[PDB]
Amino acid sequence: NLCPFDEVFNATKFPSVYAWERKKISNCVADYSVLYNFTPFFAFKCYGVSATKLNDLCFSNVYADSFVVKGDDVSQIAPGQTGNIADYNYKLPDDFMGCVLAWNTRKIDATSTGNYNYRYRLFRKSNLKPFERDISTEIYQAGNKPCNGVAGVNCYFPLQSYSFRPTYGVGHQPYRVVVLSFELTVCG
Amino acid sequence: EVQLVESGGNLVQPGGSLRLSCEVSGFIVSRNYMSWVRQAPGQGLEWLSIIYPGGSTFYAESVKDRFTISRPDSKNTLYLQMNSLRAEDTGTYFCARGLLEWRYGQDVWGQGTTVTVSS
Amino acid sequence: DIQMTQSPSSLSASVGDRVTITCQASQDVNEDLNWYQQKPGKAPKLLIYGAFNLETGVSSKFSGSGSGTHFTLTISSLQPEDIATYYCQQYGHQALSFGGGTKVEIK
């Protein structure tokens, strides 16, 4: 049976980077001519596994971890990266194995009015665990004065938004991203 | 009221050490965006470093590994343990408060503290 | 570190004249340009957030435009109280940086 890489890569709806999703791929035989033998991806960096020999490499599960970031925010999506997305939104382990495929989506994710639908977490006390997910809307404490979960002095709203406009150069257009996480019945 | 307190600037030799202090009023350090930007007397602004609400740090390669912006959670203070000082490091030091959304405007800095580096 | 170059480096404008400053980024940084005013013997004070919005506690005479790689502030009427320098700043990348700034005096 073919694998649903099509259902995640060509997903009509993409989740935001603060509220990404994981899908388990247990029982399937893949055809990696859909990933490697194509040119829709602008970022390509496979870690620990090569871009061709991965076909005859069995792994106990594969995860398709999909989201949207900004143009230069793709460089934060790498084990160890200290970037804003890497440290407060979604962190890769330093011993990560897998592939990352990212592509520009300005024509579907950037509107002239400003796209405020895609968001990210600018405020996250401490740092996330490898593959940890946080969707909490609990009001960010900016200082030690009590905020009773309210907005005012020393009291800030935790969540912010992107504003994807067509006027941005290559640096900061929207990008649809997929991170593949492998875990030691899937082959090519 | 929002207010900032710079202090700890004093005369020093090249290669020395110095320390800044700010018992933070108007906000508290423990969970804010805070930068460090110095200005030389009669020159442009110079970005040095920035600590994030979770403790993330960024440095330019010209000032990398020399400056250590850090903070204990036990006190309401941004610390800067400064090492390997040079004559070009003469401030007029300012710590910045980052606001929310695309408004990352560092609106409130303070008055600055006088660090002079000379033989 | 992103290089932000401004022009011109200094200019003289009469009482009530119009001062307009330009600031260019070497890479695209959207509306990510915090614009400050530094009066002589005073810290820089924020004027613009988002490249086109007036900062809170600033006079309505300051209203800018430009986004991406080029940024503009038109002081619709420079005043005797506005005798000061201005500094653009980008924050679009992991290393932040400031523009050279334009020293503005009264003529």
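Numbering starts at 1 and runs along the chain as displayed.
We read in the header that electron microscopy, 3.7 Å was used to get this structure.
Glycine residues also receive a Cβ, built from the backbone N, Cα and C atoms like all the rest.
Feature annotations, reproduced from Swiss-Prot:
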MUTAGEN   A:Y120 to F (Swiss-Prot position 453)  Decreased HLA binding to NF9 epitope. Increased binding affinity to human ACE2
MUTAGEN   A:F157 to L (Swiss-Prot position 490)  Increased resistance to neutralizing antibodies and human covalescent sera neutralization
MUTAGEN   A:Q160 to Y (Swiss-Prot position 493)  Reduced host ACE2-binding affinity in vitro
VARIANT   A:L35 to I (Swiss-Prot position 368)  In strain: Omicron/XBB.1.5, Omicron/EG.5.1
VARIANT   A:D72 to N (Swiss-Prot position 405)  In strain: Omicron/BA.2, Omicron/BA.2.12.1, Omicron/BA.2.75, Omicron/BA.4, Omicron/BA.5, Omicron/BQ.1.1, Omicron/XBB.1.5, Omicron/EG.5.1; complete loss of interaction with host integrins
VARIANT   A:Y120 to F (Swiss-Prot position 453)  In strain: B.1.1.298
VARIANT   A:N127 to K (Swiss-Prot position 460)  In strain: Omicron/BA.2.75, Omicron/BQ.1.1, Omicron/XBB.1.5, Omicron/EG.5.1
VARIANT   A:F157 to S (Swiss-Prot position 490)  In strain: Lambda/C.37, Omicron/BQ.1.1, Omicron/XBB.1.5, Omicron/EG.5.1
Using CB atoms and a 10 A radius, I'd like the single residue among the mutagenesis positions A:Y120, A:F157 with the highest neighbour count. A:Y120
Tally every other Cβ atom lying within 10 Å of the Cβ atom of A:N127 (variant position). 15
Three-state secondary structure, which DSSP defines for A:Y120 (mutagenesis position): strand
Across 5 unmodelled residues, the distance in Å between the CA atoms of A:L184 and A:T185: 10
Distance check, please: Cα of A:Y120 (mutagenesis position) against Cα of A:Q160 (mutagenesis position), rounded to an integer number of angstrom. 6
Select from the recorded positions A:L35, A:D72, A:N127, A:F157, A:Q160: which have any Cβ-Cβ contact with chain B shorter than 8 Å? A:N127, A:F157, A:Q160
Long-range Cβ environment of A:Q160 (mutagenesis position), under 8 Å and at least 6 residues apart: A:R119, A:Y120, A:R121, A:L122
Residues from the recorded positions A:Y120, A:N127, A:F157, A:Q160 that lie close to chain C, Cβ under 8 Å, in sequence order: none
Can you grab the distance from A:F157 (mutagenesis position) over to A:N127 (variant position)? Cα atoms, rounded to a whole Å. 18
In whole Å, note down how far the CA of A:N127 (variant position) lies from the CA of A:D72 (variant position). 21
Expressed in Å to no decimal places, the gap between the Cα atoms of A:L35 (variant position) and A:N127 (variant position) is 32
If you run the three-state DSSP split on A:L35 (variant position), which class comes out? coil
